[PDB]
Amino acid sequence: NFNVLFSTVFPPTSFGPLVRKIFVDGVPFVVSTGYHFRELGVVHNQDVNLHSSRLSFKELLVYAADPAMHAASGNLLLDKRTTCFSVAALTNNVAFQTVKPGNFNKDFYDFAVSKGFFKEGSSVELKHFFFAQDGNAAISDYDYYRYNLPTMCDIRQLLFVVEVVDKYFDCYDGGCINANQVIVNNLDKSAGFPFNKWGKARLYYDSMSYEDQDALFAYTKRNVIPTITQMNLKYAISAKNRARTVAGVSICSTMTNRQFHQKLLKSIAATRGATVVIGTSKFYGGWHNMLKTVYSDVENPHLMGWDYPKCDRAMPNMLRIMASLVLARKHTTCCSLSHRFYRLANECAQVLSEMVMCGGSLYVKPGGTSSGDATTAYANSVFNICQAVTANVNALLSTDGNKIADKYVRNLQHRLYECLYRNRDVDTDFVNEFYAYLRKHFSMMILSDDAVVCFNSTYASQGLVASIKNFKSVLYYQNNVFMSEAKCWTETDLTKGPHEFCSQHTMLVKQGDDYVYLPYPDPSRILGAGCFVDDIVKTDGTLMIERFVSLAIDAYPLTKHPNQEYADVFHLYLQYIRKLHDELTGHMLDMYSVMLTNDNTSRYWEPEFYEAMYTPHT
Amino acid sequence: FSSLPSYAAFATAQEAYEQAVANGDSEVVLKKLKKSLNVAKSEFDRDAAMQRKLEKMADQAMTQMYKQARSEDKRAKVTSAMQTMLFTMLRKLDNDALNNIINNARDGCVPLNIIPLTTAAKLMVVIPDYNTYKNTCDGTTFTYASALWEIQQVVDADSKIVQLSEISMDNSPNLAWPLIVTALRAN
Amino acid sequence: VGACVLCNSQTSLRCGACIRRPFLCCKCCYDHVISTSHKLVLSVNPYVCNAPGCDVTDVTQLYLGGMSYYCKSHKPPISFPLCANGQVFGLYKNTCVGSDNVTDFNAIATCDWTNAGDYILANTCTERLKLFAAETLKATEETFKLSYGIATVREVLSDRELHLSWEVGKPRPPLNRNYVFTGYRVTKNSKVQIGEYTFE
Amino acid sequence: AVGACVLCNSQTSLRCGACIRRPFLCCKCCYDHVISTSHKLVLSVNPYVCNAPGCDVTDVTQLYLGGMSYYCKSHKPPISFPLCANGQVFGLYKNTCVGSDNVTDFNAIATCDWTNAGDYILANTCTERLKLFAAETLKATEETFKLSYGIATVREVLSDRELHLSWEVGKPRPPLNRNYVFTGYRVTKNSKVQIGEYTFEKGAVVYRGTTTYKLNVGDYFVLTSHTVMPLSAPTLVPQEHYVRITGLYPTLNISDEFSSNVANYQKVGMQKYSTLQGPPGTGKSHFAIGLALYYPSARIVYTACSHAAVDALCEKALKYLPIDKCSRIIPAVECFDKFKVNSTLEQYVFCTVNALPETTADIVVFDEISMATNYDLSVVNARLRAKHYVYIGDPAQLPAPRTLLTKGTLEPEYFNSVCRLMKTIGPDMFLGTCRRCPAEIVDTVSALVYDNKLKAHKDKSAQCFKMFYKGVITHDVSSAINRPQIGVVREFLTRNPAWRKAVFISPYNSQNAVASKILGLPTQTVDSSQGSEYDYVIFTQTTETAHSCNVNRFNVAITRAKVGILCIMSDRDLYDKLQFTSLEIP
RNA sequence: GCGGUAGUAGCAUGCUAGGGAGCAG
RNA sequence: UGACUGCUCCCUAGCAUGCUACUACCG
Ligand SMILES: [Zn+2]
Ligand SMILES: [Zn+2]
Ligand SMILES: [Zn+2]
Ligand SMILES: [Zn+2]
Ligand SMILES: [Zn+2]
């Protein structure tokens, strides 16, 4: 925290990797043997060999991923498009990227207009489209990092919010695992730079043995490996013209982060009925279970959401450090005390202060979160929990204690000030008391920065739990953004669920003999996904039926909506699926001389199949 | 399953069985043909049912080791490619200035963000618009980063050469305008 | 993926061992494949055993399995003879008429265009086979005229005189004005811009 | 991990682990080689051993295939599979293999641990791939044999030209001279650093080092070997006499200081490789130089088996021919530097087999083929590809350091590829043009070994003398001491004062070192002395062993001097044919 | 007449591998 | 040039387990 402030006085051309000349087989090299973090100060590497005869494999893999060699073999670059601090340029000419527009699906459009849709004055209309981008958009979108000031967070309340957050993250278990127990899905996706020039991640995951991966993991626990990171322009349907961007991390970072985090990361998405719901299926009657878990015991419930603006680009460094530190707190026995610090330094140098390669030339990334590693979806959740807790604390403190009626909350506030600005070490008794209070009056349900809160009303009305303005003030003074109160819903009733969570409106319906909650998406999104598609992916119906089955599955609850057209969407999808099937059979009958004899596929075009997915038995 | 040791025994057993069936001998002979053939099946109990699994296991092992050999060869190819890339791109270092400046450090440790700032022989400048071009790349030679650079080529987005005589106030809106100026270090 | 040249019915078979790979339907392709040395036939995918590390090439040696095509030396016990019932497996296995008169096609397709009988066979066929014959004439002329070496001029003398050599072991080409010689010069890697001459 | 096999060129994935070189073996021939030798070890993508925990059975038939691993009877599951079945080892590509009727020769090459003369007998009587395999096995076994000696630690230094030297414990001391060049290293605190290259001799250990260094405490010395990579290209391409001289330009202007070489040159323009049967010093240092101006349009390649014997090729190139079109590569050994180093593409290239890069040319010239083997020529022809080749030398000289020869000595034509084609395929060339030595040795060698191809050269000045002596032999470690010859050195130099301006010949140079304490005359070794000699020389036999008493060790030793040398054939090998002048021993 | 054992077949469940696709942050 | 996690559908393959049916052997 102190270093964050003290590092704003020093020139920006003195941070980053530290290089030194070493000799192999009589040949000079430049390698990174340390770093100079803005927060953690000088970190010196340990296992660097001043001399070496020949190098086998892992030394290649850690010498090629460094930015030192490429940077030293580059051309000095002065870029006047952005205020970001440039480093160098690898090739001779910068590369310009563009994003193609969408491809129409005229046949489905004609079938939709046949059934009397898209009339002037109707309620459901097209709003989501494949937006196409111009040329120099990648750099103009990377420029948005200019919204991340160096923020010095308050210390004496952070050192208590950390305790509360850690109390929240209690049930789960974590620890290091041997390199032969890791689990990876979709082993044929891209792997960073410059390893992408010779094959995807499967080739590196097969070329490397178990002892080699063990050595590479036990190596970074006592060293530092700065890396590079690529930037791409995504290709997906949206509702605002601003482009999206993803960042693929290098292979040597993921291949160690997996082994360091997998146990906890898999023990979180395997437990039902908690404050973090990553991994709870919204099918098979899971939405009702979640929404019943939320309404635990709150006395006079309301509902309260919020949404940070520029969540992944205004993240102050200190909060990300706290997130990583809390997520690496279960390592009580597996690793020593310096090992954890070196692992944290490696994480901070690989996914928080990397050398972004937006376009065709390197740059420095002042901060924020790179949404490509294996720990974003959980670090963001813990950051959200921290924000909520600190907002609540700030709300509870700043209230005239003369007018507090109860004799319990007043004493709690007294002891809160005592434990905040007077004590020096944690008091577990008071922390447990305050956490029980918080779960009694501020029950939360948290996904990766999208939240829903069922908070007491008669307390929040007199400022004992943060209503919304404490959230606004906390964001304003600790995130350098302004959460305008036009994107924050508030429901005064409970018989209808939260207004919007994960882009799914919630409806209370009567199925079977009782009432359950069903999520239904926005009809415009479904129609847009049906009408616009990348080429040959559908471009037509006959080849790829399995798109429409899943699309109809995701849009079944639309039948129960009291509005009319919202069920007509589902009926239109059903009829189109039937038409597609009975024309595919005709096509490969007429050109043939025979066709289908046994199908059993007649359950696709009738609701008996889709309805099964929203019943609680599986 | 066509040359097993019990196949000949089964063949002679069934030959005797059919010969005696054509003979129509005693009921004891009928039991003999119903039992010797029953044990002709009892030999094939394992003959035509165990090598059928043995061949499957052998094929599985053979394909698994085929895959292993392919992976092992790809490993060598990748190692060769990465080694040759390193030993080819290394020589761009221009070992004079770098070795001269490292010796000036306390124990040969300098921040990376300054090596291309002093020991790079080719500057590349990207300019968004004419008014910004006016300040930095003025004239045919300019100065930046405590040195003296000089212009040798000016291109635009479409990657075509444009001479400096055409960059005026009124001629600006007739160009693609991410101009890319490349310069060299003077002495 | 077009109508075949003898039956005008949809098909997906290309004679692989042939010269120009014409379109044939299942019946007429079977007729073409059973009476010549055409042992390679192509489709949306070629017909070789796709079990890991196979070595077979002949059509009749394969057998259909799952989403894979195997061979008698590599096939699992669930086999399916691709060549059976007088009709090789392929798309549109029903709408085919075929014809026993395929000896003309069988000869002309396998005809090396070396004798006068070959050109007479070209003169004795159907119109579509005439187009195929002309295409094969041009294909074989192309494959012939690059059966010599590359005329490497190594040194230079006075005009109308150079030091010309060739590549390794290839024979002597025709010298008359039938062939318009055209070389391409190299800087260090790529070939460009010598021009067109005529050697004598 | 996958390649072509030695005998069939079939593609398989097996390696016999009991051979020092581990060659790729074809399935059928792998079985053939594995049945009838001690080779019970076979390697593949996995090593075929029972990898059960705590098991050490290490055969091939002893194992059974079970599951994803291999096991013997002690650990096999009931569902198993015999690896050794159908008379064929179970490996990759079990259907693409032809085998070979020739497996006994492979057995003999593999089994014979390079101990006798029959070794090289087999090593030449085999196939081209088989013979290069034999060559690399010989290199590997010599590198594993010569490194079986101690580390020569020097703890104190008295002065130069001798050291207070010791070695490791138990390991014997290697023999004396320049076939035993030390290139030892030294520690500082952790690992080995520079010392220099030497050759240790008896004094007190005399070092005949080509380099210099201030030696100190603890400096140790070894005979450092390297990694001998396998040989890809065959030793020589198959020749065919051209119908026309292609790639080479028949030139019209000629310098005819070399009358008997242009006739060879035109026919070389027709044939790939041609070796000239040249007696010792028949102007052999002039042939490639004559070609250099006869055919000044071809990239002529100069090379010799030694960096010191390349003297003849590298001398006159800058005396007769132009200077710009020559280049020579020198690694970092001290050799001739009048050419330019690191100049790959040049019209004239001079180098030794050790440090030449891969390039392409038209004409190649090679010297000193007697001491060459198929490995050496294979390296050169794998380095450079050309259109014609020329070899200079003769089988009838002292061969390579065949240290593995312990029983009866090797035969001349049995040396390598070129020596046996000089006698059975026919001499591509032959010479009598030796303007170097008089009528004595010309007729001597003509009648003796050099197939009577030489004519009476010049004046027999009668300065060579031969005696009738007995002598006695003594041994110390690996050298010989001959005192009734070492005092008779002077008692023999007695009868005119002009003998001593000569050079001292002996097989074991310990006798020369002891005689230097009497005379101080220069010491000469006979192994590597070709081309470097003085007009008059002294030849003391010092021994009667076949190490000196072969057919051809003294053959070139007699022609060392111009017209006068000592010719004491006190050995009873080839004394009793020649007719010289003699006196009684005084 | 029952029990048990080994062969070939049809049926269900689960676990795993592999491919293709759709939504969410 | 194509990121990380998380749920869902479909097709195939293997394994196991279970159930079931049909010829043989044993008491
Ligand atoms: Zn740990
Ligand atoms: Zn047809
Ligand atoms: Zn096959
Ligand atoms: Zn062997
Ligand atoms: Zn065992």
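Numbering, chain D: per Swiss-Prot, residues 5325-5527, 5532-5660, 5664-5917 in sequence.
Placed from the backbone N, Cα and C atoms, the Cβ positions cover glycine too.
As recorded in Swiss-Prot:
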type	residues	note
BINDING	D:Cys5329, D:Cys5332, D:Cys5350, D:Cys5353	Zn(2+) 11 binding site
BINDING	D:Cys5374, D:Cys5379, D:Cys5396, D:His5399	Zn(2+) 13 binding site
BINDING	D:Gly5606, D:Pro5607, D:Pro5608, D:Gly5609, D:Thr5610, D:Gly5611, D:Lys5612, D:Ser5613	ribonucleoside 5'-triphosphate binding site
DOMAIN	D:5325-5437	domain 'CV ZBD'
VARIANT	D:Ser5360 to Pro	In strain: Omicron/BQ.1.1, Omicron/XBB.1.5, Omicron/EG.5.1
VARIANT	D:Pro5401 to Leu	In strain: Delta/B.1.617.2
VARIANT	D:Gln5412 to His	In strain: Iota/B.1.526
VARIANT	D:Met5557 to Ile	In strain: Omicron/BQ.1.1
VARIANT	D:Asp5584 to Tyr	In strain: Epsilon/B.1.427/B.1.429
VARIANT	D:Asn5592 to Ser	In strain: Omicron/BQ.1.1
VARIANT	D:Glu5665 to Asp	In strain: Gamma/P.1
VARIANT	D:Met5753 to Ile	In strain: Kappa/B.1.617.1
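Annotated features taken from Swiss-Prot, shown on the structure.
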residue   : record                                      : Cβ within 10 Å
D:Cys5350 : Zn(2+) 11 binding site                      : 27
D:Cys5353 : Zn(2+) 11 binding site                      : 25
D:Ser5360 : variant position                            : 11
D:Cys5379 : Zn(2+) 13 binding site                      : 13
D:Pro5401 : variant position                            : 10
D:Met5557 : variant position                            : 9
D:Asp5584 : variant position                            : 9
D:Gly5606 : ribonucleoside 5'-triphosphate binding site : 20
D:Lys5612 : ribonucleoside 5'-triphosphate binding site : 22
D:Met5753 : variant position                            : 25
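Cβ-based neighbour count (10 Å, all protein chains) for D:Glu5665 (variant position) stands at 11. Set side by side, the variant positions D:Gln5412, D:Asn5592 differ in how many other CB atoms lie within 10 angstroms of their CB, and the most is found at D:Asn5592. When the recorded positions D:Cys5329, D:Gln5412, D:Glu5665 are compared by Cα distance to D:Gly5606 (ribonucleoside 5'-triphosphate binding site), the shortest distance belongs to D:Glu5665.
Cα spacing between D:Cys5332 (Zn(2+) 11 binding site) and D:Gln5412 (variant position): 15 Å, rounded to the nearest whole number. Taking the Cβ of D:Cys5329 (Zn(2+) 11 binding site) as reference, residues of its chain lying under 8 Å away and at least six apart in sequence are, in sequence order, D:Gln5335, D:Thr5336, D:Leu5338, D:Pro5347, D:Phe5348, D:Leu5349, D:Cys5350, D:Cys5353, D:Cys5354. Residue counts for the domain 'CV ZBD' (D:5325-5437) under DSSP, split into helix (H, G, I), strand (E, B) and coil, are 17 helix, 21 strand, 75 coil. The secondary structure of D:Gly5606 (ribonucleoside 5'-triphosphate binding site), as reduced to three states from DSSP, is coil rather than helix or strand.
In three-state terms derived from DSSP, D:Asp5584 (variant position) belongs to neither a helical nor a strand segment and is classed as coil. Taking the centroid of the Cβ atoms of D:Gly5606, D:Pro5607, D:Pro5608, D:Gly5609, D:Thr5610, D:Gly5611, D:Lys5612, D:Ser5613 as the ribonucleoside 5'-triphosphate site, the other same-chain residues with Cβ within 8 Å of it are D:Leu5762, D:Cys5765, D:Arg5767. Note: D:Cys5396 (Zn(2+) 13 binding site) has non-local neighbours D:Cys5374, D:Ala5376, D:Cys5379, D:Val5381, D:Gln5386, D:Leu5387, D:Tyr5388, i.e. same-chain residues 6+ apart with C-beta under 8 A of its own C-beta. Neighbours of D:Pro5608 (ribonucleoside 5'-triphosphate binding site), defined as other CB atoms within 10 A of its CB across all chains, total 24. In sequence order, D:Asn5375, D:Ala5376, D:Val5381, D:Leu5387, D:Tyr5395, D:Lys5397, D:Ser5398, D:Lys5400 are the same-chain residues whose CB sits within 8 A of the CB centroid of D:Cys5374, D:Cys5379, D:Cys5396, D:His5399, the residues recorded for Zn(2+) 13 being left out. According to its DSSP assignment, D:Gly5611 (ribonucleoside 5'-triphosphate binding site) is coil. The separation of D:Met5557 (variant position) from D:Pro5608 (ribonucleoside 5'-triphosphate binding site), Cα to Cα, is 34 Å. Nearest neighbour of D:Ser5360 (variant position) by Cα distance, taken over the recorded positions D:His5399, D:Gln5412, D:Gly5609: D:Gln5412.
For D:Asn5592 (variant position), the nearest neighbour among the listed binding-site residues (D:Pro5607, D:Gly5609, D:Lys5612), judged by C-alpha distance, is D:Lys5612.
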